[PDB]
There are 2 protein chains.
Amino acid sequence: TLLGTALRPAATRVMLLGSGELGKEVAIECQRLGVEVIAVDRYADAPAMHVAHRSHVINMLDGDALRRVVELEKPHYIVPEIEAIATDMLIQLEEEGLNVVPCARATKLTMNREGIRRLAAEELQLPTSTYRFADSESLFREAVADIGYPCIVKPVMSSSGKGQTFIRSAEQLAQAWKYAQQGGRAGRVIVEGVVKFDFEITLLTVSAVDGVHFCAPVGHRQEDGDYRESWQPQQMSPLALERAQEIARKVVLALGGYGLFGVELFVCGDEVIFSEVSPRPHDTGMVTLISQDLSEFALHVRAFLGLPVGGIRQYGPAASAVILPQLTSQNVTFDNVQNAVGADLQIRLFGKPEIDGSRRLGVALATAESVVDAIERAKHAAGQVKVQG
Amino acid sequence: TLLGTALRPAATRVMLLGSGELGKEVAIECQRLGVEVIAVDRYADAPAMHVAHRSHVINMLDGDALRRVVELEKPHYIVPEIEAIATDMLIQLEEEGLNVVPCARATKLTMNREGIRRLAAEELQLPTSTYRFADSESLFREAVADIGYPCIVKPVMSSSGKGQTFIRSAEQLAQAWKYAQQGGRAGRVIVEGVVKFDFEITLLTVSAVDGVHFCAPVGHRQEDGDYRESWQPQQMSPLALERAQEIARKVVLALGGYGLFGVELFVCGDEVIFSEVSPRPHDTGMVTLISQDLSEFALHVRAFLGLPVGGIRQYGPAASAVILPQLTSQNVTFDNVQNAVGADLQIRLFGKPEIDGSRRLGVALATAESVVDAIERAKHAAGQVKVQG
Ligand SMILES: Nc1ncnc2c1ncn2[C@@H]1O[C@H](COP(=O)(O)OP(=O)(O)NP(=O)(O)O)[C@@H](O)[C@H]1O
Ligand SMILES: Nc1ncnc2c1ncn2[C@@H]1O[C@H](COP(=O)(O)OP(=O)(O)NP(=O)(O)O)[C@@H](O)[C@H]1O
Ligand SMILES: NCC(=O)N[C@@H]1O[C@H](COP(=O)([O-])[O-])[C@@H](O)[C@H]1O
Ligand SMILES: NCC(=O)N[C@@H]1O[C@H](COP(=O)([O-])[O-])[C@@H](O)[C@H]1O
Ligand SMILES: [Mg+2]
Ligand SMILES: [Mg+2]
Ligand SMILES: [Mg+2]
Ligand SMILES: [Mg+2]
Ligand code: NA
Ligand code: NA
């Protein structure tokens, strides 16, 4: 493996499609290796753009627009950071010789729940919640009837819980369906039976030249479609961990290509159930910014560049807690920062240009002798931040 | 501490005066907090510029040029990254209300080994090398006589050994007095009477809102005026450590201002002698990119922003080894990178635009069960990298 010098003729060029907080760290890790970074998104001054050599704002769902920016910048690697990309064009491009991380098929399969769900459950025979898809209200209604209550309805093309409803009674059916319509390419939906898990985890799995490597299990807590806190390591029985690893390995290998994947799993004792997978760094993995020698961002980079992982070091109990304020502003400020960092406590503020409602603008990170204590220290610190606009 | 959002009207702005590998990390740290970074250097595409919001190429020795850039960008913090800057302008600027990190006086004082040596020795009353001050070949001649063999000859405006001479013999004096003029402005000198130390350390000392904290001592190996390898923690006596810390505190507190300082000391048994100090992150300190929770750069930023440090966690034996090729090229590439990364091993490639002679293009970082082992791992890795032109 050979790397060039960013900005020079033989530069190794990486193009990020999506410039949120996740890509910002991928960008930093690229920059740490003198890798040239082109950050693209649907809006200007996106996080990853702050730390990139050059940025472009285009409609990433427009295959022609994508083709255009790619032809323009001639990246060696196209690193999708969000789901909402013109995957069909990535496949084209990949065929035309471009390297899509981890691979274009991985991106296509995961951007639509139907693809990844059917692959995992039907082709890989992995355990998942029960599910049905529906593309009309009536079909949706039949689906619910067959699935039972409670059940969760989600659009097949969504993230961070947009257009999703936890359905407890037929009473919600109409609202649920409309709402699932508002969320979505606005479309088809998935109706899943509710898994009553003991806890849920994210198994950050790196597929690299030297094999499949696993980060220690990251536990996470979700609320109202948003991850609130994550921690590592999440304790699991030996049997559960081994089962989780098995599932994760099968998934990443099936999707193909080098990179770090966020394998979302539900744990019921010693039993593990597959939920979904990010074929790229995962939000919950932001805890690895404090908990490992190589963050999930650093690992994604390492793997995609074709270099060996070797191993991953875990420094002990740690957690992340989101900074998710709710306001409307185009000039956001953060005060009381002196009460948000200190010993074994840090924060990250994304640089997002504005907010109009709820938005993840930063994250607090902490370490401690237990995840319980780390979680509290991180939440507390996130809380101390006085967000104003 | 109130921080704005980079690129937004209330953004908090940091201007780096010097954009090499040290400032690159400082920049990355600022970015992580959504701080707006302006990277200034005397050449284009300097490392820190790759990761800054914007840059400026100017002669930083030109005060009028410095004022212009400062006033144009209106930074909240001026962060010196190299010695060669117009310290007078800093002083003036500071007087005009500008925040200079750690303080303008600190920058001036350290530029001059005259001012700093006197302060430390006379004023602070700390142990240093022997010395005096010549201002002529005759003034030079007489002094070196007062010091004796062997001894050191340094321009009071020298760095990296720029203009220095190790004198064991009178014959040299023909040379030395000349060389002392080769370098610096191109002059006046300082003659030191060498100290036979067991080993040398850099005591990275952070002065912040919650007082002064210290990183574990960093040992290093110098060669031809360039550090080659650095390691942490350097084994020493608690007594030696205690003494080192006392000297460091005294110095930093006397220099004034918040920031990370690199205190250079000689260790002979339980005795410690102050050599010099950088009022900014120090090269040898690059080991902290892998050995601690907060790197020296993260500490620098934390401190200058008025935030508390609280503590510094050290992850065990670690080392840095420089990637210091010597060639002439404007399109450097790095091959065999796969043999330079792995478990507990990483590399940084700076992004320097070209090279023409010997130049530090990157660094290898490693951790291990022992300091010795760490150094070997880091050295080996740096050695595997094939630098092409
Ligand atoms: N079938 C299910 N049973 C139980 N809980 C579920 C189920 N599906 C989703 N959840 C819960 O809802 C959270 C969000 O679900 P998810 O399917 O990941 O939504 P998303 O919109 O894809 N979000 P993101 O992870 O940002 O892509 C999960 O982490 C669980 O806490
Ligand atoms: N009195 C002295 N005794 C022994 N070694 C010395 C002495 N002064 C300098 N050195 C050695 O010289 C190295 C570099 O010299 P130094 O005094 O730091 O000058 P410099 O030109 O300012 N270099 P730099 O460290 O980059 O600022 C040190 O790290 C020591 O190994
Ligand atoms: N679970 C998905 C996720 O965490 N995505 C992250 O959020 C960004 C969008 O946030 P935004 O909606 O605030 O612009 C994405 O770009 C990605 O980094
Ligand atoms: N020992 C001091 C030191 O390490 N300084 C670092 O090297 C730069 C200059 O490198 P360059 O000479 O290759 O431009 C400086 O800007 C600083 O980052
Ligand atoms: Mg999802
Ligand atoms: Mg999810
Ligand atoms: Mg110096
Ligand atoms: Mg020195
Ligand atoms: Na690929
Ligand atoms: Na100051």
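For chain B, we keep the numbers from Swiss-Prot: what you see runs 2-187, 190-392, in order.
For all residues, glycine too, the Cβ spot is worked out from N, Cα and C.
Some features that Swiss-Prot has for this protein:
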type	residues	note
BINDING	B:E22, B:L23, B:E82, B:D286, B:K355, B:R362, B:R363	N(1)-(5-phospho-beta-D-ribosyl)glycinamide binding site
BINDING	B:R114, B:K155, B:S160, B:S161, B:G162, B:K163, B:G164, B:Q165, B:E195, B:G196, B:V197, B:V198, B:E203	ATP binding site
BINDING	B:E267, B:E279	Mg(2+) binding site
MUTAGEN	B:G162 to I	Strong decrease in the reaction rate for the conversion of formate to FGAR and in the affinity for formate. 3- and 2-fold decrease in the affinity for ATP and GAR, respectively
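Here the features listed in Swiss-Prot are placed on the structure.
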{"residue": "B:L23", "record": "N(1)-(5-phospho-beta-D-ribosyl)glycinamide binding site", "DSSP class": "helix"}
{"residue": "B:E82", "record": "N(1)-(5-phospho-beta-D-ribosyl)glycinamide binding site", "DSSP class": "coil"}
{"residue": "B:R114", "record": "ATP binding site", "DSSP class": "helix"}
{"residue": "B:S160", "record": "ATP binding site", "DSSP class": "coil"}
{"residue": "B:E195", "record": "ATP binding site", "DSSP class": "strand"}
{"residue": "B:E267", "record": "Mg(2+) binding site", "DSSP class": "strand"}
{"residue": "B:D286", "record": "N(1)-(5-phospho-beta-D-ribosyl)glycinamide binding site", "DSSP class": "helix"}
{"residue": "B:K355", "record": "N(1)-(5-phospho-beta-D-ribosyl)glycinamide binding site", "DSSP class": "coil"}
{"residue": "B:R362", "record": "N(1)-(5-phospho-beta-D-ribosyl)glycinamide binding site", "DSSP class": "coil"}
Binding-site residues among B:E195, B:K355, B:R362 whose Cβ lies under 8 Å from any chain A Cβ: B:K355
Rounded to a whole number, the Cα-Cα distance in Å between B:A187 and B:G190, flanking 2 unmodelled residues, is 6
Please identify, from the binding-site residues B:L23, B:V197, the residue with the sparsest Cβ neighbourhood, meaning fewest other Cβ atoms within 10 angstroms. B:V197
Residue pair B:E195 (ATP binding site), B:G162 (mutagenesis position) - Cα distance, angstrom, rounded: 13
Check the Cα-Cα distances from B:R363 (N(1)-(5-phospho-beta-D-ribosyl)glycinamide binding site) to the recorded positions B:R114, B:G162, B:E203, B:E267, B:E279 and tell me which is shortest. B:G162
By Cα geometry, the one of the recorded positions (B:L23, B:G162, B:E267, B:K355) nearest B:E203 (ATP binding site) is B:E267
Most isolated by CB count within 10 A, of the recorded positions B:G162, B:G164, is B:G162
Take the Cβ of B:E195 (ATP binding site) and count every other Cβ within 10 Å, whichever protein chain it belongs to. 19
Could you say whether, by DSSP, B:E279 (Mg(2+) binding site) belongs to a helix, a strand or a coil region? strand
Cβ neighbour count within 10 Å, max among the binding-site residues B:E82, B:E203, B:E267, B:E279, goes to B:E82
Give the number of CB atoms, excluding that of B:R363 (N(1)-(5-phospho-beta-D-ribosyl)glycinamide binding site) itself, located within 10 Å of its CB. 18
Among B:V197, B:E279, B:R363, the binding-site residues whose C-beta sits under 6 Å from ligand 7: B:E279
Less than 6 Å between Cβ and the nearest atom of ligand 2 is the rule; apply it to the binding-site residues B:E22, B:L23, B:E82, B:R114, B:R363. none
Taking the Cβ of B:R362 (N(1)-(5-phospho-beta-D-ribosyl)glycinamide binding site) as centre, how many other Cβ atoms lie within 10 Å? 17
Taking every pair from B:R114, B:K155, B:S160, B:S161, B:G162, B:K163, B:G164, B:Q165, B:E195, B:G196, B:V197, B:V198, B:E203 (the record's ATP binders), the biggest C-alpha distance in Å rounds to 21
I'd like to verify something. Among the binding-site residues B:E82, B:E267, B:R362, which ones have a C-beta closer than 6 angstroms to some atom of ligand 8? B:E267
